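To start, the structure itself, in structure tokens.
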Protein chains: 4
Amino acid sequence: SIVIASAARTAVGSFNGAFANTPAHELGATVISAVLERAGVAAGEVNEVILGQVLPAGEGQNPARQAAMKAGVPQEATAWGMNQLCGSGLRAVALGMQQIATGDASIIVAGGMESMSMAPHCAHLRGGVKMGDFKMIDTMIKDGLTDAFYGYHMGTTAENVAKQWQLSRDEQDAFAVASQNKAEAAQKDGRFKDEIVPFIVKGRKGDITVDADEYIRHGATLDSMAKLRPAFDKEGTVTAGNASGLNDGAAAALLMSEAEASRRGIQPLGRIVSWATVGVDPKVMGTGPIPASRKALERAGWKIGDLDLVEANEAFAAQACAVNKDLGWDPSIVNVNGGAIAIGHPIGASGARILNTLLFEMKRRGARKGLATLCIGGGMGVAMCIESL
Amino acid sequence: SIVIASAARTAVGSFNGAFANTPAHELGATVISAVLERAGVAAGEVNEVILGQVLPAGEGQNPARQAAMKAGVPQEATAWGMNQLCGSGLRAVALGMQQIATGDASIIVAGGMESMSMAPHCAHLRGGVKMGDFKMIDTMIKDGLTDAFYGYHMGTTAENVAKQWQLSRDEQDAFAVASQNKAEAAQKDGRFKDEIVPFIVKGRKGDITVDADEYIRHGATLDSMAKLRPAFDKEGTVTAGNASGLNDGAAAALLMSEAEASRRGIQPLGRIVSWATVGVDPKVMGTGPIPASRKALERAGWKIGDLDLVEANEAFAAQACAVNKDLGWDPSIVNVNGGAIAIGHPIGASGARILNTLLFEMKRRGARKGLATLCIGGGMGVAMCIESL
Amino acid sequence: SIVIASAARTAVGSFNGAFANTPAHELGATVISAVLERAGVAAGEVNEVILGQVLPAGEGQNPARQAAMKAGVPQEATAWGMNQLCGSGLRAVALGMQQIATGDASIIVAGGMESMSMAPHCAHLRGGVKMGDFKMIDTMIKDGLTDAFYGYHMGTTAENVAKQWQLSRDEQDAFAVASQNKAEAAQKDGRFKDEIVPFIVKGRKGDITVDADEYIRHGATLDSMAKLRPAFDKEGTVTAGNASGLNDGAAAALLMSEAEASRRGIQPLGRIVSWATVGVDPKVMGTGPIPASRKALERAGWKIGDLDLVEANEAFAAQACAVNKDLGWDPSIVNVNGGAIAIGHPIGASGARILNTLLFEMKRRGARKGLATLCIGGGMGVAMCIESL
Amino acid sequence: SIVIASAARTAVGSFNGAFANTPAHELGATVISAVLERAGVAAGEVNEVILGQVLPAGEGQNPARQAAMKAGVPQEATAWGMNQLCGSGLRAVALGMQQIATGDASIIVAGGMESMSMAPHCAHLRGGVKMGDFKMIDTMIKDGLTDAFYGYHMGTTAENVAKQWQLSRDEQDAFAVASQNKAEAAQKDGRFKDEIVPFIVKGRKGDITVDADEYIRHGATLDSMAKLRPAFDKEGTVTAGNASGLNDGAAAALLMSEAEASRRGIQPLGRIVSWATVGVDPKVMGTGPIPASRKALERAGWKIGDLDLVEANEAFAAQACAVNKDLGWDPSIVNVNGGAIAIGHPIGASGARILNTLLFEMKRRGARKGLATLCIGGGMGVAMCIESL
Ligand SMILES: CC(C)(C)C(=O)OCC(C)(C)[C@@H](O)C(=O)NCCC(=O)NCCS
Ligand SMILES: CC(C)(C)C(=O)OCC(C)(C)[C@@H](O)C(=O)NCCC(=O)NCCS
């Protein structure tokens with residue numbers, strides 16, 4: 001019924017690296033223009049831009065509208081941002097699907113975008129500080145990475161999964177290195193070229209073309225993984241080596257009906273058969289993909305074994321192993337081109353990020369059925385089942 | 001097909017007034033609890049909570065999810081935030097409608113919440129300020145009230161509609177006083193009692209029940225309206241009197257299928273017959289309701305005359321007159337209980353705010369057909385058509 | 001040898017009260033102008049202005065220079081600021097004396113000034129805050145009121161003196177009340193009128209003449225002294241009642257040689273017979289006056305019993321009691337017009353503030369010999385012996 | 001009568017260079033320790049530490065005291081800071097000379113210190129910012145570099161002198177280049193080794209001994225001087241090239257009577273024969289040294305031509321050329337080892353900085369008579385005359 005006619009994403013930049021001073025919407029407009037060009041669709045035909053974003057503070061009125069306009073999307077179309085944390089970028093696509101499936105839109109550019117580098121430090125100063133020190137809060141850590149309920153970092157929820165699923169430090173590091181090695185492999189071999197649209201960083205003493213994911217470590221060893229001290233719990237198991245990073249990027253897909261893509265002579269990246277969002281305990285938020293993937297697979301009518309390829313978001317090696325262990329799919333078809341540990345985790349763009357990687361591999365190796373899924377902070381999961389035409 | 005079984009909202013509080021230190025998500029949870037109680041539905045049955053919010057900076061991971069949890073909605077359900085500026089609150093309800101219509105949920109608590117008082121000041125300070133003065137930005141003005149393209153306050157876009165539609169200073173003031181007078185009459189008569197749910201402001205030396213809209217001025221004269229200097233263009237026409245304020249509040253609805261509401265013995269507030277969202281030039285953003293209501297009316301198969309009641313969001317007196325003048329509906333059925341000039345304009349909650357007034361008046365006077373609509377910053381407009389059962 | 005030909009001071013203002021927005025150097029100039037007028041000396045004749053100030057941050061290059069210039073003191077003269085914390089106001093005068101004593105100056109204006117109200121909040125942001133919350137620090141508490149070594153507030157030092165000298169809560173409160181009552185009586189009787197020079201608070205909707213010390217409480221009860229909880233040690237004895245306050249003010253003296261006064265027909269307020277400064281352990285910094293006063297007396301050739309009036313600064317009741325107890329002078333001739341608990345403690349001015357009160361009482365009651373002394377943070381004291389001609 | 005028994009100064013570090021994160025009081029303690037060590041005098045015997053500092057904001061109660069204590073100077077001794085801008089560091093020595101000459105002290109450690117790197121940004125936020133943006137002020141620019149009266153940077157004052165004394169862009173550059181080259185030669189030859197005491201920068205992944213002035217440029221060309229744009233007046237003549245810099249450092253000298261040195265077996269660096277400070281128009285503040293040196297030479301009984309070495313601080317090439325031009329001393333005996341354009345300008349330390357270089361070259365070449373002088377912001381100068389025993 002509803003298809004992804006085309007897709008694209010920026011390289012994922014490191015924290016204060018390639019896109020340190022690059023606002024989220026500028027990344028988004030580049031990806032909106034890209035999906036338009038790749039599908040052979042004019043921006044004048046786009047009805048609505050839906051972009052997941054978690055940290056828009058200080059970027060001004062509705063960055064989704066700013067991205068759209070700069071992308072040459074007309075003023076008659078509509079745009080908006082949404083926040084389901086890590087799940088946003090993929091949910092935007094599902095929400096984009098719903099627009100078309102209910103007859104409220106024909107063509108929808110959806111996905112997500114995030115500049116964790118440009119998230120500001122903030123403080124409430126309307127009441128006035130008569131006396132005493134006050135905190136300037138990092139919006140990134142407050143609004144993106146710390147649980148609202150139990151007050152600790154997402155890495156502490158990773159510890160709760162690691163201890164519950166008795167996943168050792170050695171098992172988490174081996175998965176970590178495996179992610180880095182696969183991701184260097186898929187990089188050298190050009191397997192990220194299709195999906196990645198170059199982004200021109202507008203400078204002063206020189207522009208810079210970024211078309212390579214700069215967070216991927218090259219020649220990552222097990223020895224350098226085992227020496228790092230625990231990043232959250234000081235007698236724990238999760239580290240900066242086996243957790244995801246702080247990153248900037250954007251990613252999007254162009255949605256339309258299966259009839260509309262056929263009219264236009266477009267051969268789509270895939271057909272969205274079903275999606276699903278489900279909740280879990282915020283203490284073990286890393287177990288989100290388990291019920292959400294299972295819900296999606298139930299809507300699609302598929303069993304776990306029918307999947308040819310899977311993109312399960314690596315938020316932490318503890319939670320990425322747990323999802324894999326519970327669902328029991330073949331690990332050789334999971335994150336075939338590495339995952340978020342190596343590639344990075346631009347919160348709002350992360351779901352649209354892993355949708356690209358899934359769609360292009362499905363096209364490249366001839367996979368029929370595929371699934372994407374991310375764990376979501378606050379204790380939820382989102383999933384989406386794709387079938388190729 | 002899809003119905004609002006029940007609804008509720010907090011009193012709209014002034015800037016740094018009744019809810020000066022009350023985070024949005026607390027206001028949201030009360031409204032969730034209210035809509036659950038008023039329908040006779042347990043929090044356990046709620047599949048998702050979709051909350052429009054514009055200024056969540058500093059409030060922590062996904063305030064929609066915080067609102068839900070504190071409301072007693074279980075961990076299995078889902079929750080997310082979205083931003084289409086003023087139109088966020090009403091677009092939550094259409095998006096919540098879409099979930100049910102597409103068979104992805106059975107019950108949805110949609111609406112919006114806003115704490116403008118708690119919107120922090122910010123600045124991006126990762127790079128370091130090697131030397132010189134910097135600016136601490138007001139995330140309320142920047143992210144909520146300033147246009148991202150031309151750089152000015154929304155009041156200057158109200159000046160562009162005033163000069164284009166040649167609406168004099170005297171016409172706008174008259175409309176400003178009429179909104180205040182209508183809203184005081186509805187307040188004294190208890191017409192806001194149904195929709196408003198009391199909110200307990202948790203104090204230290206005494207709690208405070210807020211169940212009255214404290215921004216409504218009592219005994220508003222034309223003379224105090226005509227003495228205020230222009231707020232934006234110093235030789236212009238728009239003022240603090242004829243413009244909307246900065247306000248806190250929350251508003252929500254409980255959505256389910258028409259058959260489900262019949263199963264549960266619930267007599268709904270109304271049936272959502274259509275909606276629509278459209279774009280226009282950001283310079284004349286106030287005109288958003290003109291094409292958006294026209295589209296909505298076209299999707300419902302209705303003519304403008306068929307409407308028995310209308311809520312057109314008074315962002316400014318210049319734009320409120322323009323929409324009424326273009327569409328040409330009988331002005332005696334528009335904002336009958338007053339509007340945003342008098343009541344307030346909590347950005348994210350405003351679309352859910354005006355929905356509640358429409359629904360409870362439609363029920364109280366026996367209006368069959370009704371329409372709600374808001375103008376959106378960045379240059380857009382949303383509209384929803386409601387028919388009672 | 002050297003005499004104080006004239007002196008003046010502003011009413012001491014409350015924290016964020018009369019002088020809330022009045023920069024320190026404006027108060028300093030008013031007082032500079034005053035001592036010139038009161039001695040019959042033209043600003044043209046002034047060689048240098050020396051002003052103790054502790055919290056000048058954000059006021060600009062060298063507030064002392066700004067003070068002098070606005071007083072009409074000519075550009076050919078020189079001016080500077082100095083910081084020895086609480087001692088700074090009185091040490092300036094001893095420093096002024098030394099300029100004249102060594103032939104480097106004929107006419108010196110010396111004293112101090114302080115706007116604790118206008119002390120700003122600060123933070124070091126040049127390196128950049130890559131990630132995580134940071135503190136905006138209160139320069140008033142950081143640079144004025146916290147010990148640099150042991151890291152606690154001056155009130156905790158006050159507790160160290162309380163316990164070492166076994167001074168009860170009851171003893172501190174009575175003293176606190178005795179200061180307030182003496183101070184109110186001296187106010188009502190007009191005894192502050194000679195020393196105070198009115199200050200014109202330049203407003204916008206009306207100027208305001210401040211010439212009554214506003215922090216002096218009227219009708220202070222022992223019962224309201226007994227009920228306050230301890231401000232520093234939550235099981236301690238020092239409170240906001242028995243400690244000094246946070247205040248604004250300036251004060252200054254006009255120095256020249258005894259021969260020079262006689263040439264001009266001036267009858268001086270006093271002859272500066274000696275001064276001293278001495279150090280003690282910072283834990284017990286309130287004990288500064290004990291060895292300082294003793295030293296000054298030894299340099300003067302005077303015994304303690306030869307003094308007719310004393311102004312021993314009340315930073316805290318605990319230390320104030322200790323100094324009296326150790327030195328053993330007649331308490332009926334100490335802070336006869338009340339003290340800093342009642343009057344205020346504008347850190348940098350405080351030493352000139354107490355000189356004024358000493359000098360004008362000595363003239364009024366015909367005391368021949370007098371002594372002024374303040375305890376200093378970081379463990380120091382300063383004393384100065386005055387004799388009348 | 002009074003002599004300098006010993007002296008010492010840190011390397012002067014670049015803005016956010018070697019001491020980027022080193023509080024001024026750590027630099028002042030190393031220099032206190034040094035001057036004690038170098039005279040054969042124990043901290044125990046030090047009566048007082050007097051340190052000029054202009055930007056102590058955020059460092060805590062009285063850095064002078066903190067420096068002294070860290071240096072091992074005992075709690076019985078006393079300590080304070082003063083501010084006369086660029087003059088601060090040298091006036092401390094004159095103020096130290098006065099303590100001994102009037103019998104109030106026997107041994108004084110005096111001089112200055114400054115960490116411009118660590119100067120914080122501040123804002124006055126007690127009243128509450130109700131609404132709108134506010135400025136975070138750079139204390140270094142506001143409180144150290146901008147003129148309080150006319151509101152412009154010190155550099156603009158430099159232009160007034162350039163225009164008044166008709167000093168061309170070419171003449172300023174040649175002077176600028178010549179300071180660099182003379183300073184590189186002295187550096188390479190070890191001529192700064194005597195005066196400099198190494199400073200251990202405590203780190204975490206290593207300590208660092210800084211004992212070389214890092215701001216000195218090597219192989220400076222006239223060409224690169226000519227290409228720079230005017231830093232202040234955009235059609236002006238003064239640049240970053242020919243202006244001094246922003247710098248960190250400390251410097252100190254140890255004073256005692258000539259007899260006291262004779263008793264201790266010490267051979268002093270020099271006798272202080274006179275000093276002076278004088279005022280001029282703030283507009284042309286760079287002319288400060290002219291009347292201050294003239295005054296100084298008069299009190300000494302010396303004509304200008306008697307001087308064998310001179311250290312005339314280089315705040316700006318324009319002013320430096322002015323002072324040399326007006327006073328007419330042999331330019332070959334002035335700043336013989338280079339100056340502030342090359343070495344840097346740690347505002348509060350600078351006057352002691354230049355004392356050191358004067359003192360150690362007078363010893364090394366056998367100059368009998370010498371003179372140091374600095375121009376001072378707000379419109380003043382200071383000068384000190386030194387003779388060798
Ligand atoms: C705001 C108000 C009324 C002052 C109050 O309640 O607080 C009391 C407070 C701030 C704890 C107390 O530290 C105080 O006012 N101290 C000033 C005394 C002080 O530190 N003096 C320096 C001389 S050594
Ligand atoms: C150091 C850096 C960042 C390269 C630079 O821009 O230096 C040039 C700068 C900052 C514009 C210029 O104002 C400067 O360095 N001035 C210091 C000279 C100065 O005013 N000293 C005070 C004595 S009157």
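First residue shown is number 1, and so on along the chain.
Positions of Cβ are set from backbone N, Cα and C atoms, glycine also.
Quoting Swiss-Prot on the mutagenesis of C:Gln61 to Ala (Swiss-Prot position 64): Slightly lower activity. Swiss-Prot gives this note for the published mutagenesis C:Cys86 to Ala (Swiss-Prot position 89): Loss of activity. Taken from Swiss-Prot, the feature active site, acyl-thioester intermediate applies to C:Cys86. The active site, proton acceptor annotation in Swiss-Prot covers C:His345, C:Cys375. Annotation of the mutagenesis experiment C:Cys375 to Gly (Swiss-Prot position 378) in Swiss-Prot: Loss of activity.
Structure coloured by features recorded in Swiss-Prot.
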residue: C:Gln61; record: mutagenesis position; DSSP (3 states): coil
residue: C:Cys86; record: mutagenesis position; DSSP (3 states): helix
residue: C:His345; record: active site, proton acceptor; DSSP (3 states): coil
residue: C:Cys375; record: mutagenesis position; DSSP (3 states): strand
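Checking the recorded positions C:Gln61, C:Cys86, C:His345, C:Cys375 against chain D with a Cβ-Cβ cut-off under 8 Å leaves C:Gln61. For C:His345 (active site, proton acceptor), the nearest of the mutagenesis positions C:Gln61, C:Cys86, C:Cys375 in terms of C-alpha separation is C:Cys86.
Taking all protein chains in view, 25 other C-beta atoms sit within 10 angstroms of the C-beta of C:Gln61 (mutagenesis position). The two recorded residues, C:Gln61 (mutagenesis position) and C:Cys375 (mutagenesis position), show a Cα separation of 28 Å. Across the structure, C:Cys375 (mutagenesis position) and C:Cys86 (mutagenesis position) place their CA atoms 7 angstrom apart. All chains included, 28 other C-beta atoms sit within 10 angstroms of the C-beta of C:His345 (active site, proton acceptor). There are 33 other CB atoms within 10 A of the CB of C:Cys375 (mutagenesis position), with all protein chains counted.
If you draw a 10 Å sphere around the CB of C:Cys86 (mutagenesis position), it holds 31 other CB atoms from the protein chains shown.
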